[PDB]
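**Student:** Sending over a structure as structure tokens; questions will come in a sec.
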Amino acid sequence: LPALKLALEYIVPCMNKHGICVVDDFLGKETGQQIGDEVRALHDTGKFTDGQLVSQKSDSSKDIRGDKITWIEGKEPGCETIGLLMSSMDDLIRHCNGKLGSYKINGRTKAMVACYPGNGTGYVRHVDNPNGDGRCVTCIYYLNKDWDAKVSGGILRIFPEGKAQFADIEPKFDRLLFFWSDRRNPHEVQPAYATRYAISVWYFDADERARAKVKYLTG
Amino acid sequence: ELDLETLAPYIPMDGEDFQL
């Protein structure tokens, strides 16, 4: 759908009021299935490795998050439709410039293609960016044709601060999700009992990301 | 309390980052 109206008349007010915004049927069936094929080929060719954490202490990562992931820049052969998804997400964010809170969004991460390979894997309750690493908006595209969450689980449960309800996001085919990455939105991926795929990017606030980079580059 | 960075999903801190 045209980016300007979707951004300004839906995504922006949704985010500023609730800190969470769901856009269903984002790219359509044909493109969504092409993304699915590209993701399944990354899976089948052994590209995924254990999901990792910002800080590592004694714990196995698998007691925290049970997904397997790879990072995609968008230009790789065989990831062209993932690249189109990334470009579409970026187009929406660019049309939101200066209207998402007080953030100045200038950049983002690579895309994280993630699979919870059934078997009850999930992700314990956490905050995407608790300590100021620059991430201000998490954007996730789901691609699970045939997902029945009542059987297969895998709901992303978000606990938005100050709200009388939590937000249950089933990982529905062709669903796009945005939410503030900071402590306003703790969230868990509830156990998945079938193979579950999602593609995430995180958008940076320029000034916070600059401070985080200074911290990293000085030790 | 718990250090929430130990539960936060990793992102590269080095390299550039993609510029919009």
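Sequence positions for chain A are given in Swiss-Prot numbering; the residues included correspond to 188-406, in order.
Cβ atoms are placed via backbone N, Cα and C, with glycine included.
Here the residue is the original one, but Swiss-Prot notes a mutagenesis experiment at this spot, A:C208 to A: Little change in enzyme activity. Here the residue is the original one, while Swiss-Prot reports the published mutagenesis A:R252 to A with the comment Reduced C-terminal ODD domain (CODD) hydroxylation of HIF1A. Recorded in Swiss-Prot as a mutagenesis result, A:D254 to A or K carries the remark: Reduced C-terminal ODD domain (CODD) hxdroxylation of HIF1A. Per Swiss-Prot, Fe cation binding site is recorded for A:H313, A:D315, A:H374. According to Swiss-Prot, the experimentally introduced change A:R383 to A is described as follows: Reduces enzyme activity by 95%. For A:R383, the entry in Swiss-Prot reads 2-oxoglutarate binding site.
I'd like these features described in context: how deep, what's nearby, how far apart.
**Tutor:** When Cβ atoms from all protein chains are considered, those within 10 Å of A:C208 (mutagenesis position) total 21, not counting its own.
Non-local neighbourhood of A:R252 (mutagenesis position): A:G238, A:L240, A:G309, A:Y310, A:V311, A:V376, each in the same chain, at least six residues away, with C-beta under 8 Å from its C-beta.
There are 24 other CB atoms within 10 A of the CB of A:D254 (mutagenesis position), with all protein chains counted.
Under the three-state DSSP scheme, A:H374 (Fe cation binding site) falls in the strand class.
Sequence-distant neighbours of A:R383 (mutagenesis position) (same chain, 6+ residues apart, CB-CB distance under 8 A): A:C302, A:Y303, A:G305, A:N331, A:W334, A:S339, A:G341, A:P358.
Secondary structure at A:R383 (mutagenesis position), as computed by DSSP, is strand.
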**Student:** Roughly how many angstrom lie between the C-alpha atoms of A:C208 (mutagenesis position) and A:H374 (Fe cation binding site)?
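**Tutor:** Counting only the Cα atoms, the answer is 14 Å.
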**Student:** Measuring Cα to Cα, how far is A:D315 (Fe cation binding site) from A:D254 (mutagenesis position) in Å?
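**Tutor:** With the alpha carbons as reference points, the distance is 15 Å.
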**Student:** Short of 8 angstroms on C-beta distance to chain B, which of the listed recorded positions (A:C208, A:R252, A:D254, A:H313, A:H374, A:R383) are there?
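**Tutor:** It is A:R252, A:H313, listed by sequence.
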**Student:** Just the number: how many Å between the Cα atoms of A:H374 (Fe cation binding site) and A:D254 (mutagenesis position)?
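**Tutor:** With the alpha carbons as reference points, the distance is 15 Å.
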